[PDB]
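Asks: Dropping a structure here in structure tokens format, bear with me for questions.
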Amino acid sequence: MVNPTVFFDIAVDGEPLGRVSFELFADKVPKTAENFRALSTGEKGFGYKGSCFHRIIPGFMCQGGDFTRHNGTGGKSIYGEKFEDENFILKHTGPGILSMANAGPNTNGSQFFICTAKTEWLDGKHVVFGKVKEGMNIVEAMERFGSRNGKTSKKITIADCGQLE
Ligand SMILES: CCCN(Cc1ccc(N)cc1)C(=O)NCC(=O)OCC
């Protein structure tokens with residue numbers, strides 16, 4: 001019944017910054033929520049722990065989840081390399097929205113982004129599946145290490161991640 005919660009412990013050039021937690025909307029997008037949850041716990045033997053936010057654009061979003069190529073060209077889901085767009089019920093309404101990155105229709109893997117602005121033009125193209133619950137202040141701190149082209153000025157990593165009770 002209850003939507004699961006996951007956390008990321010963020011580091012900046014290896015130095016701890018803080019925690020971001022997310023509510024995953026399993027009630028509306030169970031398949032997509034389950035992929036992110038499982039990648040966050042690492043229970044399939046692969047996932048987000050140790051990966052980086054490779055693209056951060058202030059006033060837009062923070063993108064991560066590429067644990068196979070580390071640069072925005074890789075990643076894989078718990079269902080295989082790719083899976084379908086589950087639905088587009090939820091919209092990109094503002095800062096804190098958690099949504100899947102993709103390379104065309106039905107190409108979800110492991111890459112995701114956290115919005116730092118309303119990104120309405122992505123509605124119906126990227127599957128929204130969660131939101132920041134606590135630590136939007138930490139997301140805003142991460143965002144300051146981005147740039148217009150997305151290259152980060154320090155290495156922004158998920159030092160630890162998992163599921164909260
Ligand atoms: C041709 C670029 C596709 N990629 C990289 C990507 C590669 C594989 C997967 N599974 C997801 C994204 C993208 O990052 N596309 C843009 C995007 O998703 O932005 C969200 C705000």
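First residue shown is number 1, and so on along the chain.
A Cβ is built for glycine as well, from the same backbone N, Cα and C atoms used for every other residue.
Positions annotated as domain 'PPIase cyclophilin-type' by Swiss-Prot, on the basis of sequence analysis: 7-163. Swiss-Prot lists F60 to A among its mutagenesis entries, and the accompanying note reads: Loss of ability to stimulate MAPK/ERK phosphorylation. For the mutagenesis of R69 to A, Swiss-Prot gives this note: No effect on peptidyl-prolyl cis-trans isomerase activity. Reduced interaction with BSG/CD147 and ability to induce leukocyte chemotaxis. The structure shown keeps the original residue. The note that Swiss-Prot attaches to the published mutagenesis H70 to A is: No effect on peptidyl-prolyl cis-trans isomerase activity. Reduced interaction with BSG/CD147 and ability to induce leukocyte chemotaxis. Recorded in Swiss-Prot as a mutagenesis result, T107 to A carries the remark: No effect on peptidyl-prolyl cis-trans isomerase activity. Reduced interaction with BSG/CD147 and ability to induce leukocyte chemotaxis. Listed in Swiss-Prot is the mutagenesis experiment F113 to A, annotated as follows: Reduced ability to stimulate MAPK/ERK phosphorylation. According to Swiss-Prot, the experimentally introduced change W121 to H is described as follows: No effect on peptidyl-prolyl cis-trans isomerase activity. Recorded in Swiss-Prot as a mutagenesis result, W121 to E carries the remark: Loss of peptidyl-prolyl cis-trans isomerase activity. Where Swiss-Prot documents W121 to F as a mutagenesis experiment, the accompanying text is: 75-fold decrease of sensitivity to CsA. Swiss-Prot documents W121 to A as a published mutagenesis change and attaches the note 200-fold decrease of sensitivity to CsA. Reduced ability to stimulate MAPK/ERK phosphorylation. For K125 to Q, Swiss-Prot lists a mutagenesis experiment annotated as follows: Acetylation-mimetic mutant; no effect on its interaction with TARDBP. Quoted from Swiss-Prot for the published mutagenesis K125 to R: Loss of acetylation and interaction with TARDBP. Swiss-Prot gives this note for the published mutagenesis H126 to A: Loss of peptidyl-prolyl cis-trans isomerase activity and interaction with HCV NS5A. Loss of ability to stimulate MAPK/ERK phosphorylation.
Mind mapping these onto the model and telling me what they sit next to?
Replies: When Cβ atoms from all protein chains are considered, those within 10 Å of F60 (mutagenesis position) total 17, not counting its own. Classification of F60 (mutagenesis position) by DSSP places it in coil, neither helical nor stranded.
In the three-state DSSP classification, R69 (mutagenesis position) falls within coil. Within 10 Å of the C-beta atom of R69 (mutagenesis position) sit 10 other C-beta atoms, taking all shown protein chains into account.
Over all protein chains present, the Cβ of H70 (mutagenesis position) has 13 other Cβ atoms lying within 10 Å.
There are 15 other Cβ atoms within 10 Å of the Cβ belonging to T107 (mutagenesis position).
Taking the Cβ of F113 (mutagenesis position) as centre and 10 Å as the limit, one finds 24 other Cβ atoms among all the protein chains shown.
The Cβ of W121 (mutagenesis position) has no same-chain neighbour under 8 Å that is 6 or more residues away in sequence. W121 (mutagenesis position) falls within a helix when secondary structure is assigned with DSSP.
The Cβ neighbour count for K125 (mutagenesis position), using a 10 Å radius and every protein chain shown, is 14.
DSSP assigns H126 (mutagenesis position) to coil, not to a helix or a strand. Listed in sequence order, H92, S99, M100, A101, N102, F113 are the same-chain residues at least 6 apart in sequence whose CB falls under 8 Å from the CB of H126 (mutagenesis position).
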Asks: Nearest to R69 (mutagenesis position) in three-dimensional space, by Cα, is which of the mutagenesis positions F60, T107, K125?
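Replies: Spatially nearest to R69 (mutagenesis position) by Cα position is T107.
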Asks: What mutagenesis positions among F60, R69, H70, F113, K125 have a C-beta sitting less than 6 Å from any atom of ligand 1?
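Replies: The qualifying mutagenesis positions are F113.
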